[PDB]
2 protein chains.
Amino acid sequence: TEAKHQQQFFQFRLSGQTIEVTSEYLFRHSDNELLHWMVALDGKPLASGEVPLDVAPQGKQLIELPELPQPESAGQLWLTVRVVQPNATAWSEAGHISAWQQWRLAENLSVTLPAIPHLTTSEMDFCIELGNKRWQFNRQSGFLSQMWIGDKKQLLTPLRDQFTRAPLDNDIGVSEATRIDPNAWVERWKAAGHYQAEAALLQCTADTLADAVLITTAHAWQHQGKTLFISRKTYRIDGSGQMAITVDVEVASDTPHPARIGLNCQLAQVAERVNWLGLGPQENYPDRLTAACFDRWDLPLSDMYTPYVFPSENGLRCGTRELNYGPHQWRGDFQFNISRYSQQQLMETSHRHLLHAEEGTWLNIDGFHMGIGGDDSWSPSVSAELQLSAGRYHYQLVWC
Amino acid sequence: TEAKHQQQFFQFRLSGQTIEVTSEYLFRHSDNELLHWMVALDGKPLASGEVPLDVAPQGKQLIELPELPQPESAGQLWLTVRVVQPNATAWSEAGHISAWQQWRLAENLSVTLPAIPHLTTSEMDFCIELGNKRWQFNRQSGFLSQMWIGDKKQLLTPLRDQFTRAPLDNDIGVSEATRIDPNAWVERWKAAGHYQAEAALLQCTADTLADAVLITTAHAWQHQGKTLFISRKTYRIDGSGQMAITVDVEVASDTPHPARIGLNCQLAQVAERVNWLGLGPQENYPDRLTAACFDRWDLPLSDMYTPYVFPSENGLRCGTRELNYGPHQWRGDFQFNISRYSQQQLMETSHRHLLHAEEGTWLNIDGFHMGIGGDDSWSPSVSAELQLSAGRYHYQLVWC
C-alpha cells in the first residue's frame, strides 16, 4: 500500500480551500475517475462531497472545496481525498481507489478544564485505590505490577520500559548466510547489550496530592557497568480514574541508537477488536507511513499482527492519539502494536507457523520508534533522521 | 566564523581512535600546519597533544590518538582538533587557526542520587520559603513573579513563556522597501497575532510534597478567540534550593510555526561575565552552529550581544547545558541569549545606536528556537526541518 500511494498517478496540493489535482498520465484523460473528499474532526465525519476528475494527461484541475463547517469541539480537522474509478476496467473492479491524500486543516486546541485516590504504603508495594479500581506499584522493581478493575487483574506482566524490537530483516542485515555484517543494527544492539540490559532501580517514591497520587520512578539500564538508558517517570493517578504517565528517557550517545523508546506490558485481556485514532488501517512505521491516513480505525486483533514468514517486529501503527482495547484506553501521541506474541517470542522463532499465541495481549506503546530502512537489506539502511539519536526523549500517556 | 569553518581546507573524520585528515589543497603540501587535539569532559581538559600535519594535496593523513583516559565522573567526553599554522605567512600571524572539528566521544550517564521548603498560601500568591530564599508565584497571573536571595529581589519582570523573537532581516523578507512579502515569517507571525497574543490562566495550584513543593500551571495564549499555544508547567522546589521547571507546550498546527519556545525574564542583576557550558564562544543558531564548539565559555556580557546595525534577535548560543550569570545557574539542554535589551526594544528600534540598556538583564532561555535562514533574505528561507512544526514541545530546566 505504501508502493501504491507513492506510485499513484494523481498528485495533490492543497492551497487553502482549493485542491489542485495533477495528472501523471501521459496519454489518457481521467475518464474513469471520481474525487471523493471528506473532512473529519478526529475520525468523526463533518462534511463530504464528490467531484468528477477532468484532467488532461500531465495537466491540472483545480477543485474548490465548499465552505467547510468550522466546528466547536476541540481537535484537529482532517481533509482526505480519494480518487475512485466508478467503472470497472479489464484490471480493476468498480469502485477501485487509485490515489489518495490527506491534509491537516484548522486545529482548535482544547483549553477546557476537568473522589480522591487512596494510597496504601507497604514496605513492598504502593497501592492506590479509587472506587472499585486499584493500582499496584512494586517498590522493589519500581514498576506498576498489577491493576484491578472490579475483582479482576488486568496485567500478566508489569508495565516496563522497552528499548528493543524483535529485529527486522533489514536490522539483521544479511544477504549471504555465511557473512555477518558487524555494522548491522542487530549486531550493534546485541554487542551493546540492548537485549540483555538489566534495569537498576534508582528511585521510587509516592506522594499524596490534594486531588491525586504521584508515583515517581527512575531506572537505569546497564550492561557490564555501562548505563545505556535512564528512564524517569511520574504516574499521576487522579480522582477521575485517569493515570497520567510521563516518561523522560536519556540514552548514552555512545550506545547504538535504540530501536524504540516505549513501554510494554502483557494485558490479561484478550479482546476481539482494536479501536484507535491514528494513522492508517494497515501497519505503518516512521519510515513507511505516507500511505496511512489519520482516522478512527477498528480492526480485529488478528489484523494488528502481520504474519511475515520470518517473524519480526510488526503491526506498528504510528501517529496514534487514542487506543482502545477492551475496557482500556490510552491517549497521547504514540506508536503502538498489539498482538498475542511478545517481542521475545517473535525474535526467537524462525517461522511464523512456529509462533504460539501467548495467554494475554502484548501491548507495545512507543513514544519513539526507529525507521525500518530497506534501501537494501544487507547494510545499514535507516536514514539518519529516522534514527533515535537525540539522546533525551519525552513522552506522556494517559491510561483509562 | 561559520563561513571559515565550512570553507576550511582540511576535513576530518573520526573512525574510532583515529582522526583521518583530508587535504582540500590542490597544489601545496601542508607545510605550515600543526594539529592540536584535546579531550575534555564537559569543559574540563583531560588530555591533549600535538601532531604535525603531513598531508599531500588532496591526500589523507591518519592520526591515531593515544589511549584516552576513561574518566569516572559522569558527563560527555568531547574531542576537539584544531589546525594551527606555527609560522606567519604574508596574510596571517603565527598561531593562526585554519580549521577545526569536534566529536562526541564516550558518554557516562549519571545515576547517582541526591531541609524542606515551606509553602505560604495567600489568595493572591504562593510563596515558598527555604533558608534565606523565597519564590513568589502570582496566583492571578500564574507566573513566578519574584525571587529572594537574602533581602534582594532577583527579577524585574516575571518568568514568562515567549514564542516570538525580534525579527531578523531574513524574517522580515524584504529586498525592496515598497514591496511586502505576505509569506514573510514576520508578516505571518504578525497576522497570526504572535506578538499580540494574551496569556489566559487555566490552572495554577500548589502541593506540598514530603521533600519539596510543586506548583502546577497551565496557560493558553490567544488572539481573537484562537488558542495559539498552551503551556503546561510544573515547578518543583526541593529542600536543596533547586527549582526544577518542566514545560510542555502545544502549538496549533494551523498557526505559523513560532520563532521560539522558551522562557524570558528580566533579571535584577547586571553582572559582568557570562559563564556557561554549551556551543561556541560566538553567537550560534540551530541553522548556523557548525562552527561553534562545545566547551566552557566565559565572555563579558557585551560579548553576548551582537550589535547588528539593524537590531534584531541576536546573541543566541545553542546546545547549552549550563548557564551561569552572577549567583544564578540554569541547567538543562537549552538555547539562550542574555543582554540588556529586551526583544521588544530590539524589534522597535531601527538602529543599533538608538538602543538603550535596560535596567536589569533580559534572559531568554529557549527549549526550541527556529533557524535563521539566509538562502536569500526576501523570501522564506528557513528549511522545513529547522522550523518548529512538531506541535508539541517539552523542555526541562533547573534554576540554582
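Just so it is clear, chain A uses Swiss-Prot numbers, and the residues here are 619-732, 737-1022, in order.
Method on record in the header is electron microscopy, 1.4 Å.
Each residue, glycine too, has its Cβ placed from N, Cα and C.
A mutagenesis experiment is reported in Swiss-Prot for this position, A:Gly795 to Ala, and the note states: It forces the apoenzyme to adopt the closed rather than the open conformation. Reduces the binding affinity. A:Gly795 (mutagenesis position) carries neither a helix nor a strand DSSP state and counts as coil.
Annotation of the published mutagenesis A:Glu798 to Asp or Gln in Swiss-Prot: Small increase of the catalytic efficiency, when the sodium concentration increases; the original residue is retained in the structure shown. Sequence-distant contacts of A:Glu798 (mutagenesis position), defined as residues of its own chain at least six apart whose C-beta falls under 8 angstroms from its C-beta, comprise A:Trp1000.
Quoted from Swiss-Prot, the note on mutagenesis experiment A:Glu798 to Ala or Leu is: The catalytic efficiency is not increased, when the sodium concentration increases.
Its own atom aside, the Cβ of A:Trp1000 (mutagenesis position) has 15 Cβ atoms within 10 angstroms in the protein chains shown. Per Swiss-Prot, mutagenesis A:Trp1000 to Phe, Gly, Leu or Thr is noted as: Decreases affinity for substrate.
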Residues that sit under 8 angstroms from A:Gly795 (mutagenesis position) by C-beta distance, when 6+ apart in the chain: A:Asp803, A:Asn805, A:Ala806, A:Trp807, A:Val808, A:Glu809, A:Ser999, A:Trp1000, A:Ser1001, A:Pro1002
